[PDB]
Amino acid sequence: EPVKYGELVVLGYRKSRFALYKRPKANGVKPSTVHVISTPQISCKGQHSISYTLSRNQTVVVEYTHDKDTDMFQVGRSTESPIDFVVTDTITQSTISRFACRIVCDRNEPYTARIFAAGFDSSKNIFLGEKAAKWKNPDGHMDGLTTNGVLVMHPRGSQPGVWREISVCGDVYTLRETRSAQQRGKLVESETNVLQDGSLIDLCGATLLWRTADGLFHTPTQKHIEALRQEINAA
């Protein structure tokens, strides 16, 4: 009983193309207890945690727990243990993040893949410092954007679609004024962070092509070569 979620492919113009398979024992996490605390002078939890540091005092700490029905896959430029696919730039300095983003996959059918901005570090942490876009929504919960952000788009199946920012909790947002301003975009309550076949993900410095399991199983990505170049003409 082997199961492949799908595949990642680095668009040209540390490997080429990373496939994703349902790991034996669930990797996934999902958030729980929240702690809020002020301080004259970053902090977190010896577990999976995300830290939102609002003032020079108050800091929210969302401590993530084991999720039974999901697998996590981390992408970024770090080569430490928690990164599952190392992505280098697609050329000076270095734009991509060490822990760019997570791909969380449902372990039961139809094995949906969803993307989240930021990956946990070699310490189980995401840190969101003052100098980075954050907020609480009416839902009650905290959320933020990564400094550069993860941008996702999906084309019409004809193709070139619209680019969007992914928060650190899913939630789709319209682009910032300019790529990475502290001023975040606007919510899109009606779009999700689901990766449908042939979605594009810009990690800021590299682009990746998501491919659904059934996706590849019907069309080879070779036929989609021209469109991807016509569509990468969105930038």
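All residue numbers given for chain A refer to Swiss-Prot; the residues shown span 15-27, 39-66, 71-120, 132-197, 203-280 in order.
Recorded method is X-ray crystallography, 3.2 Å.
Including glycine, each Cβ sits where the backbone N, Cα and C put it.
Looking at Swiss-Prot, the entry for mutagenesis of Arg106 to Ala says: Abolishes binding to IRAK1. Among the mutagenesis experiments that Swiss-Prot reports, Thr187 to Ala is described with the note: Abolishes binding to IRAK1; when associated with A-188. One entry in Swiss-Prot concerns the mutagenesis experiment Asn188 to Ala. Its note says: Abolishes binding to IRAK1; when associated with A-187.
All features noted in Swiss-Prot, drawn onto the structure.
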residue	record	Cβ within 10 Å
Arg106	mutagenesis position	20
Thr187	mutagenesis position	16
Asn188	mutagenesis position	20
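Cα-Cα distance from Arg106 (mutagenesis position) to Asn188 (mutagenesis position): 14 Å (rounded to the nearest whole number).
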